[PDB]
Amino acid sequence: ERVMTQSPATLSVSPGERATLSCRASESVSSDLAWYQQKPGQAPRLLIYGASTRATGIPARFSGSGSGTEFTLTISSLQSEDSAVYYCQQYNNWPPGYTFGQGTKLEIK
Amino acid sequence: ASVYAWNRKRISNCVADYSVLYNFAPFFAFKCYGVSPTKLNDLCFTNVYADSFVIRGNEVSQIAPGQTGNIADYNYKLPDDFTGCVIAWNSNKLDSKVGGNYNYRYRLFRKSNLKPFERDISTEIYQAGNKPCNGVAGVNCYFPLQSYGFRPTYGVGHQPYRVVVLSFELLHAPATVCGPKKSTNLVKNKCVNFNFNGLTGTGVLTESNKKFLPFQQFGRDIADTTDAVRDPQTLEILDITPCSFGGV
Amino acid sequence: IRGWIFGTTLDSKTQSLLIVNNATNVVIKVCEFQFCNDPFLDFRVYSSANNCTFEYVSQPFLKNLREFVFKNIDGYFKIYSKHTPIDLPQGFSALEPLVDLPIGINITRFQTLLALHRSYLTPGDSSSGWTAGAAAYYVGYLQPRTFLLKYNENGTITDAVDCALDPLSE
Amino acid sequence: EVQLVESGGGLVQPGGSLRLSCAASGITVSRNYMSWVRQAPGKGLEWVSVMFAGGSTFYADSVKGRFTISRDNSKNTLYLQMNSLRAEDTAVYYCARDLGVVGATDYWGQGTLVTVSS
């Protein structure tokens, strides 16, 4: 049962630039991961699973990186609709298992 | 080899020592149900089944009678009334490479649970809808053989444990495997209890003068009194006389 | 003559038995090998796949009168044999225990295996066959009987009396 | 289209029972690793339960012994019976189809609110 800690808590970046979010594990998580974007008002949507594999459809504007116990997600150019909450979910124990994050609130200006 | 299509061997017709089994040094976990280890070391059977494979450390708890999990529900399933024991070694050095000792691909998609000791080696495409990914992509393209990715940075839960399971069958057993030693040096000319390969008795043993034919093992006089015996070690013939007794 | 075959059937549906002598060694095997319409005449083998559970090898069992007694009662298949210099002679001679095997196959029928030099081998052949030396083999059936055996001073049987042959013997 | 629609969400008195249902579409359930997840209002998510393709089910520790997952294969649906609903279990519950290492959770359920009388 590896506890994940997200950082930073909040982030407000000017339009058109990049955004960087870190998620830190306590045991090894090297390639057991996923990133979810839960736009406020409905269920989350998977963007990038494993280490950096982009889920189908998911705009290339997203990029995942990291390995071991530390990972980071980066967005190239935030559009107005990118505002949502994001969670890094691990599944290092798959049958039966998952461990979620604290979520991150992303806004614009 | 792999947990996918594990490896087997059917031991028979030998003297099962066990002096090294579960007594050699680098063994990590050994435990049997139904049989105690020492009795085991003295038990004897019709056949033995050894089944070696390699699993991830965090899944060793699933090798148990009727135990449920992934590796024990869709990959390899041992019976509920399984008598015999399993052994697991933390092969955290022997089978691992920073590049990934994942040559073996375990089973993560099966249509229905296994019957005990059912080799279910197959190369198929688990799917949801009509076609497999040969004509579809993304949806319904699942492949049960997943790599391991064994590399040394991995923690214990993901270090390849090598496991070997022993299964003793006992039906109609003209048992061809029993290997307990227990042979003590012989004493002569004194009232001694002797047990020659099953012949049990008491008496004084003396050097023989009788010509045993090479296929004979015992000698008896009139009225079934076992009078002589040939040693199973040095093949020397010995005479038996009950030591003195009488009324006072 | 180089061997025998025992078993409940020639098909692979059951674990038949094989005993094959040779100039080098004996091969005893139990593998349910399905046989052809006729036993092959050794071109070293003619049978379907096998799934043997027991196999064994040792030195070979060899005017010379060769005798063998095949018995299968207690879950063991036992062989006795004797080879003597010299039709069956009137001379007396007892057989010695040769091998006592632990295999527990249910044997009910048996056949022989023949051989010949530079002979063709096929799964099915007519009654033409191939040439071989002049030879013959006799068969007798055992029955439960009571025998009075006479042992001499060296532990060898020299005479025997059939307890149920005639009134004087009885 | 491929989808998961949920039902059973509502209100029940503490200690009571309830039963949640999950329907799927354009995808089978019998052969899909099914998993019910839940979310407390304003908080993250937590894996609640999973049912396999062989029948061996699993539950989170917080709900072990009280909730039971089952599935109506005939019409490609999943179910979760709950009982002894306490003050914590007020949350929105989601139905999901998880593949795992070959693609993490993607397809999610509309959710179902589960609150208590008080």
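Numbering starts at 1 and runs along the chain as displayed.
Heads up, the Cβ atoms here are built off N, Cα and C, so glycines get one too.
Summarising the environment of B:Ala128 (mutagenesis position), the number of other Cβ atoms within 10 Å of its Cβ, over all protein chains shown, is 21. Among the sequence features in Swiss-Prot, the mutagenesis site B:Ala128 to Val (Swiss-Prot position 475) is noted as follows: Increased resistance to neutralizing antibodies.
Secondary structure at B:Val136 (mutagenesis position), taken from DSSP and collapsed to helix, strand or coil, is coil. Its own atom aside, the Cβ of B:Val136 (mutagenesis position) has 15 Cβ atoms within 10 angstroms in the protein chains shown. Swiss-Prot lists B:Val136 to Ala (Swiss-Prot position 483) among its mutagenesis entries, and the accompanying note reads: Increased resistance to neutralizing antibodies.
When other Cβ atoms within 10 Å of the Cβ of B:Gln146 (mutagenesis position) are tallied across all protein chains shown, the result is 17. DSSP assigns B:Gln146 (mutagenesis position) to a strand segment in the three-state reduction. Among the mutagenesis results in Swiss-Prot, B:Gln146 to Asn (Swiss-Prot position 493) has the note: Reduced host ACE2-binding affinity in vitro. The residue drawn here is the original one.
According to Swiss-Prot, the experimentally introduced change B:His172 to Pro (Swiss-Prot position 519) is described as follows: Increased resistance to human covalescent sera neutralization. Within the same chain, residues at least six positions away from B:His172 (mutagenesis position) with a Cβ under 8 Å of its Cβ are B:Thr46.
Record note (Swiss-Prot) on the natural variant B:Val98 to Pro (Swiss-Prot position 445): In strain: Omicron/XBB.1.5, Omicron/EG.5.1. In three-state terms derived from DSSP, B:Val98 (variant position) belongs to neither a helical nor a strand segment and is classed as coil. The Cβ of B:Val98 (variant position) lies under 8 Å from the Cβ of B:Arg151, B:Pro152, B:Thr153, each on the same chain and at least six residues away in sequence.
Close to B:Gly99 (variant position) in the fold, though at least 6 residues off in sequence, lie B:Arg151, each with a CB less than 8 Å from its CB. Natural sequence variation is annotated in Swiss-Prot for B:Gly99 to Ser (Swiss-Prot position 446), with the remark: In strain: Omicron/BA.1, Omicron/BA.2.75, Omicron/XBB.1.5, Omicron/EG.5.1.
Listed in sequence order, B:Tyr74, B:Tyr126, B:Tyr142, B:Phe143, B:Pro144 are the same-chain residues six or more apart from B:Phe109 (variant position) with CB atoms under 8 A from its CB. Under the heading of natural variants, Swiss-Prot lists B:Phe109 to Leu (Swiss-Prot position 456) and annotates it as follows: In strain: Omicron/EG.5.1.
Non-local neighbourhood of B:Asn113 (variant position): B:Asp73, B:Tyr74, B:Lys77, each in the same chain, at least six residues away, with C-beta under 8 Å from its C-beta. Annotation of the natural variant B:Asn113 to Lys (Swiss-Prot position 460) in Swiss-Prot: In strain: Omicron/BA.2.75, Omicron/BQ.1.1, Omicron/XBB.1.5, Omicron/EG.5.1.
Cβ neighbours within 10 Å of B:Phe143 (variant position), excluding its own Cβ and spanning all shown chains: 16. Natural variation at this site is recorded by Swiss-Prot as B:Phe143 to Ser (Swiss-Prot position 490), annotated: In strain: Lambda/C.37, Omicron/BQ.1.1, Omicron/XBB.1.5, Omicron/EG.5.1.
Swiss-Prot documents B:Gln146 to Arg (Swiss-Prot position 493) as a naturally occurring variant and attaches the note In strain: Omicron/BA.1, Omicron/BA.2, Omicron/BA.2.12.1.
What Swiss-Prot says about the natural variant B:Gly149 to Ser (Swiss-Prot position 496) is this: In strain: Omicron/BA.1.
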- Task: For B:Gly149 (variant position), list the number of other Cβ atoms lying within 10 Å of its Cβ atom.
- Result: 15
- Item | Listed recorded positions (B:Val136, B:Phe143, B:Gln146, B:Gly149) that sit near chain A [CB under 8 A] | B:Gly149
- Query: If we take B:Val98, B:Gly99, B:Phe143, B:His172 as the recorded positions, which have a Cβ under 8 Å from chain C?
  - Reply: B:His172
- Whole-number Å only: compute the distance from the Cα of B:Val136 (mutagenesis position) to the Cα of B:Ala128 (mutagenesis position). 11
- In terms of Cβ proximity below 8 Å, which recorded positions out of B:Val98, B:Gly99, B:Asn113, B:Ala128, B:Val136, B:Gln146 neighbour chain D? B:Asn113, B:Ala128, B:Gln146
